[PDB]
Amino acid sequence: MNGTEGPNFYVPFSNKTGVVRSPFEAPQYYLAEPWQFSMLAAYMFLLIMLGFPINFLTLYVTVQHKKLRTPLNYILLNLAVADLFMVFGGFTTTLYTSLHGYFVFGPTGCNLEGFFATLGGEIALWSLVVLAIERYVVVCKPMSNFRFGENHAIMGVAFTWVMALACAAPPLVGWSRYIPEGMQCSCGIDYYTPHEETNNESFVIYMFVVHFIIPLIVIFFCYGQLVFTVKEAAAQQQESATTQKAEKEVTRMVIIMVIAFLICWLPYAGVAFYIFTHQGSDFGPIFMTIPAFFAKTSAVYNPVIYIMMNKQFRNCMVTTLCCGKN
Amino acid sequence: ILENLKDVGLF
Ligand SMILES: *[C@@H]1O[C@H](CO)[C@@H](O[C@@H]2O[C@H](CO)[C@@H](O[C@@H]3O[C@H](CO)[C@@H](O)[C@H](O[C@H]4O[C@H](CO)[C@@H](O)[C@H](O)[C@@H]4O)[C@@H]3O)[C@H](O)[C@H]2NC(C)=O)[C@H](O)[C@H]1NC(C)=O
Ligand SMILES: OC[C@H]1O[C@H](O[C@H]2O[C@H](CO)[C@@H](O)[C@H](O)[C@H]2O)[C@H](O)[C@@H](O)[C@@H]1O
Ligand SMILES: CCCCCCCCO[C@@H]1O[C@H](CO)[C@@H](O)[C@H](O)[C@H]1O
Ligand SMILES: CCCCCCCCO[C@@H]1O[C@H](CO)[C@@H](O)[C@H](O)[C@H]1O
Ligand SMILES: CCCCCCCCO[C@@H]1O[C@H](CO)[C@@H](O)[C@H](O)[C@H]1O
C-alpha cells in the first residue's frame, strides 16, 4: 500500500505511520522537504514573470498595430489568452498554495483551479491544432476556390473552446474528478486512481484518443502535406533563391512546432498510459510533476515559437517596446 | 506559395 485515500483526494504516501493529512487541511511536508516546496514556488514564480509579459504583450501589440488584426492571427491571440488562463488559473494559485504546503482553497478551489488550468492548456492545445489546419488549408489548397476569412476564422476559435470544455467540464459533473496532484499543491485530472464512481478509465481513454491522438495526427497530417506542398513548389522553381529559402525556413519551423508539441504532451501521454497499463503502482509525488513540468512551460515557449518567431509580431513588439521606434 | 506562406506567418 503506497498511498492514502480520502473522500476528495489521494495522497501518494503511506499512512502506515499515521502522518498523512488531508491536502486541504495541513502541510504535506512528509512527502517533500519544505525547500522542495519553495523550489516549486520558485518555478511557478518564473512562469509568471515570463508567461505574463510575453502573452500579455502579444495581446497588447495587436491593439496597437492594425496589420496584426488579420483572421489568420485570431487563433494566435486565442493562444495567448489560453496561456493567460494557464497563468492566473494554475501558476499564480500553485505559487500561493506551494507556500503553505497544501491546497488551502479546499476541494472547491481544487475544482476552480483544476478547471481553468485544464481549460487554459486545452484551448492552447486545440489552438495549435486549428492553426495547423488553417495553414494546411491556406497553403496546400485542398478545396478549389475556397477563401479563408473572418467568418471561418471565428469558427476555428470557438472550436477550441468547445473541445476544451469537452475536456475540462466532465470532471466537474462526474466523468472524472479534479484532485490534488503530485505534491498536492496543484489540482488536475485524476488519471491515476481507478474511481468507478466517476469512470476514470473511460475518461482517460477519451482524453488519450480524442484530445491527444487526434491532434497529434491532424498536426502531423496538416504539416506533413505543407512541407510536401512547399518542397514540390520549390523543386519546380529552383531558379528562385527566395523560394528555396522559404522551403528551408518553413521546413525548420515545421520541425520546431512538431517537436515542441511532442515535448509538451508526450510526457503526459507516456505517464498516464503507463499508469493505465501498470495500474496503481508506487508513483511518487515528484514523479507526477514531471509530466506536469513540460506542458506548463508551454505557456512560455509556445508564445516564443508561434508569436515571437513570427516576423511581424516581432517587429510590432520591438516598435512597441522601444516607445514607437525601430 | 510565397504569398500564402507570408499570410500564415511561416515566411
Ligand atoms: C492517517 O492516519 C492517521 C492515524 O491513523 C489519521 O489520523 C487520526 O484521525 C483520527 C480521526 O479519524 C483521530 O482520532 C481522533 O482522536 C481524538 C483524540 O485523540 C478524539 O477526540 C477523536 O474523536 C473521538 O472522540 C469523540 C469524543 O468527543 C467522538 O465524538 C468521536 O466520534 C471519536 O470517537 C478521534 O478519535 C486521530 O487522533 C488521528 N491520529 C493522529 C496521529 O493525528 C489520519 O486521518 C490519516 N490520514 C488520512 C488522510 O486518512
Ligand atoms: O476600427 C478601425 C479598425 O477596424 C478594423 O480593425 C478590426 O478589424 C476587424 C473588424 O473589421 C476586427 O474583428 C479586428 O479585431 C480589428 O482589427 C480594421 O482592420 C483596422 O484597420 C481599422 O483601423
Ligand atoms: C504571494 C505569496 C503568498 C504566500 C502566503 C504564505 C502564507 C503562509 O501562511 C502560513 O502557512 C504555513 C504553512 O506553510 C502555516 O503553518 C502557518 O500557520 C500559516 O500562517
Ligand atoms: C494523455 C493525457 C491524459 C489526460 C489527462 C492529462 C491532463 C493533465 O492535467 C490536466 O490537463 C492539463 C493540461 O495542461 C494540466 O496542465 C492540468 O493540470 C489538468 O487540467
Ligand atoms: C511532420 C512534418 C515533418 C517534416 C520534416 C521533414 C524534414 C526533412 O528534411 C527536409 O528534406 C530534405 C531532404 O530532401 C532535407 O535535406 C532538408 O533538411 C529538409 O528540406
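Heads up, residue numbers simply count up from 1 along the chain you see.
Technique stated in the header: X-ray crystallography, 3.2 Å.
Placement of Cβ uses the backbone N, Cα and C atoms for every residue, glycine included.
Per Swiss-Prot, the features are:
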- A:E201, A:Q279: Zn(2+) binding site (BINDING)
- A:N2 to C: Stabilized by a disulfide bond and normal light absorption; when associated with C-282 and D-15 (MUTAGEN)
- A:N15 to D: Normal light absorption; when associated with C-2 and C-282 (MUTAGEN)
- A:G90 to D: Increased thermal stability and decreased retinal uptake. Decreases stability of the inactive conformation (MUTAGEN)
- A:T94 to I: Stabilizes the activated conformation and hinders hydrolysis of the covalent bond that retains all-trans-retinol (MUTAGEN)
- A:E113 to Q: Causes shift to the activated conformation (MUTAGEN)
- A:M257 to Y: Causes shift to the activated conformation (MUTAGEN)
- A:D282 to C: Stabilized by a disulfide bond and normal light absorption; when associated with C-2 and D-15 (MUTAGEN)
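Structure coloured by features recorded in Swiss-Prot.
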residue	record	contacts (Cβ under 8 Å, 6+ apart)
A:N2	mutagenesis position	A:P12, A:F13, A:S14, A:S281, A:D282, A:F283
A:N15	mutagenesis position	A:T4
A:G90	mutagenesis position	A:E113, A:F116, A:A117, A:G120, A:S186, A:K296
A:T94	mutagenesis position	A:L40, A:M44, A:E113, A:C185, A:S186
A:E201	Zn(2+) binding site	A:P194, A:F276
A:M257	mutagenesis position	A:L128, A:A132, A:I219, A:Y223, A:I305, A:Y306
A:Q279	Zn(2+) binding site	A:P194
Least surrounded, by Cβ count within 10 Å, of the mutagenesis positions A:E113, A:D282 is A:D282
According to DSSP, A:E113 (mutagenesis position) sits in helix
Listed in sequence order, the recorded positions from A:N15, A:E113, A:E201 whose CB sits under 6 Å from ligand 1 are A:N15
Under a three-state DSSP reduction, the secondary structure at A:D282 (mutagenesis position) is coil
Once DSSP output is merged into helix, strand and coil, A:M257 (mutagenesis position) belongs to helix
Simplified to three states, DSSP reports A:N15 (mutagenesis position) as coil
